[PDB]
Amino acid sequence: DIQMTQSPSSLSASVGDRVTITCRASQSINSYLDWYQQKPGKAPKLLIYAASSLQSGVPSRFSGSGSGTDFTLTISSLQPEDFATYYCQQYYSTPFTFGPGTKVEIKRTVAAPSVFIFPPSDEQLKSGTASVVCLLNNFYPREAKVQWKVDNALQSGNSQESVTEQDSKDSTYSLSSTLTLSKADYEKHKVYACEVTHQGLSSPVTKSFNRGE
Amino acid sequence: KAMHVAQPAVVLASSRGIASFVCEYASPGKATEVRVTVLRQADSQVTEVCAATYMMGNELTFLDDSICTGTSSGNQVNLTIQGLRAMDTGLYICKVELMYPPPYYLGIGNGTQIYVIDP
Amino acid sequence: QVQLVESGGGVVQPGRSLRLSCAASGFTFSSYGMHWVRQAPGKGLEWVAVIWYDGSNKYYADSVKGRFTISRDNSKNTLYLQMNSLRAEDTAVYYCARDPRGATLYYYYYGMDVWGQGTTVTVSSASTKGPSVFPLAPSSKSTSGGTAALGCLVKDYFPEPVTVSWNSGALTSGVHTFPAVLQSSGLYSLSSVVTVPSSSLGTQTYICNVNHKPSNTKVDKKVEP
């Protein structure tokens, strides 16, 4: 099949910026390439077909070029409604493969997260399970590392993370990490700590609590 | 490289309303079924002029009172279109599709502008 | 007012089968190629299958070959996707989309110019379960510079979705409700948090309103220091 690749994976831009993103096919596809836009919670929208023709109703700041294996989509002046994910797709030969997508997000200044930790509630504890939650609130950029430590022991395989979509008012992200333990395991230890690594921090920050204090 | 479909840039129909042009193509694998379609593009509108499927090792044949007739030596076709009038002037595109066995491949020609005058 | 409306999605056990439908209106369905495209949670678009305007030819992604069948009934303006031998990795939103395939406007006009809204297919052995709602109490360790964080942990429900509001929709600013995660149990969990002036605790009441329709489950949880 034809492998479609896209670069960059993500790019940060401001309103008014000229933006160019690229698409590559693993073998020649002539000019048989579509570009699509998608926003969270919504179906995709066709923007460009035959590599360079504009879908009806799409603003003229959008253009495309290329033929063979390398293609580009350009937005001459980024508008607020253009922050989205963009996918290329070849239709030269089946299967009609999509690229992995490029996310265009809003640029802002680096902001370290506000870090909060929540012990398990007594109600949850009464049914035999303990969830510890670490909250990273309103940070930028999106990349962050969260490490769980219990009595200073690094935790693996017992936590999951969730991240919000970029906020439209302040361009930040927030992230939740949940450590789940048996009640018995939770009571066998004392110190519960969430350790955070992020570009906004000069060294990792630890938020912790002592069980029963 | 991808499948390439080539045809002459301009053809003039005879005074009898007959126009001929070659549609030649470089094919990928060994398809046993190929679809050849002639489209007319004009005025932001496209219509199908004629189309045929060929299989096995046969000559592309259009069936039966078609205004199109063809040959084929391998991966190319001389197309003849009859009964053309002045209003039929436009861009005539040869489209070649490899249909079977999968995978599908699409090949769209560069187009032949056909000019026709009413005698 | 072109319309494509998918249906047939839901929860299905691994190894079993499902048929999706896509009903068309407001255009000449029989003139258009039709595709199915799917999107797994948090992942990109993946093309599934195409069928010619007249049903004469069809092609498939390598990941679904031998298991899925695309078909159409032009006398009923409807496209179908028969999915057999389903696997966890087939979990996705499934979209149908039309494609003029060079038969209108321009001979080179190929692309999915109109899409349905999608229907969700969840391949899982899990049983329907309403969530437990636990408080994420504000405290010393969730307060910062005169602002306090608090929330609700919405744990162990199936299937999606749940919806969350704070104070019956009266509190909206500073709220973050996270995307659910799928736990190793096969149940979903999520949290909703809100930051508030540390002043407000003890005088302003905070309640998370949790709603899981497939459970017929409604929960209000007051969150306090």
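All chain B residue numbers match Swiss-Prot; in order, they span 36-154.
Header lists the method as X-ray crystallography, 2.0 Å.
Here the Cβ of each residue, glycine as well, is placed from N, Cα and C on the backbone.
Annotation source Swiss-Prot lists domain 'Ig-like V-type' at B:39-140.
Annotation of the published mutagenesis B:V45 to D in Swiss-Prot: Strongly reduced interaction with CD80, CD86 and ICOSLG; the original residue is retained in the structure shown. Listed in sequence order, the residues of the same chain lying 6 or more apart from B:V45 (mutagenesis position) and placing their CB within less than 8 Å of its CB are B:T147, B:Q148, B:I149, B:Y150.
Non-local neighbourhood of B:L47 (mutagenesis position): B:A54, B:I149, B:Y150, B:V151, each in the same chain, at least six residues away, with C-beta under 8 Å from its C-beta. In Swiss-Prot, the entry for mutagenesis B:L47 to D states: Strongly reduced interaction with CD80, CD86 and ICOSLG. The structure shown retains the original residue.
Counted within 10 Å of its Cβ, the other Cβ atoms near B:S49 (mutagenesis position) come to 13, all protein chains included. In Swiss-Prot, a published mutagenesis experiment is listed as B:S49 to A, annotated Strongly reduced interaction with CD80, CD86 and ICOSLG.
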Conformational class of B:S49 (mutagenesis position) under the three-state DSSP mapping: coil
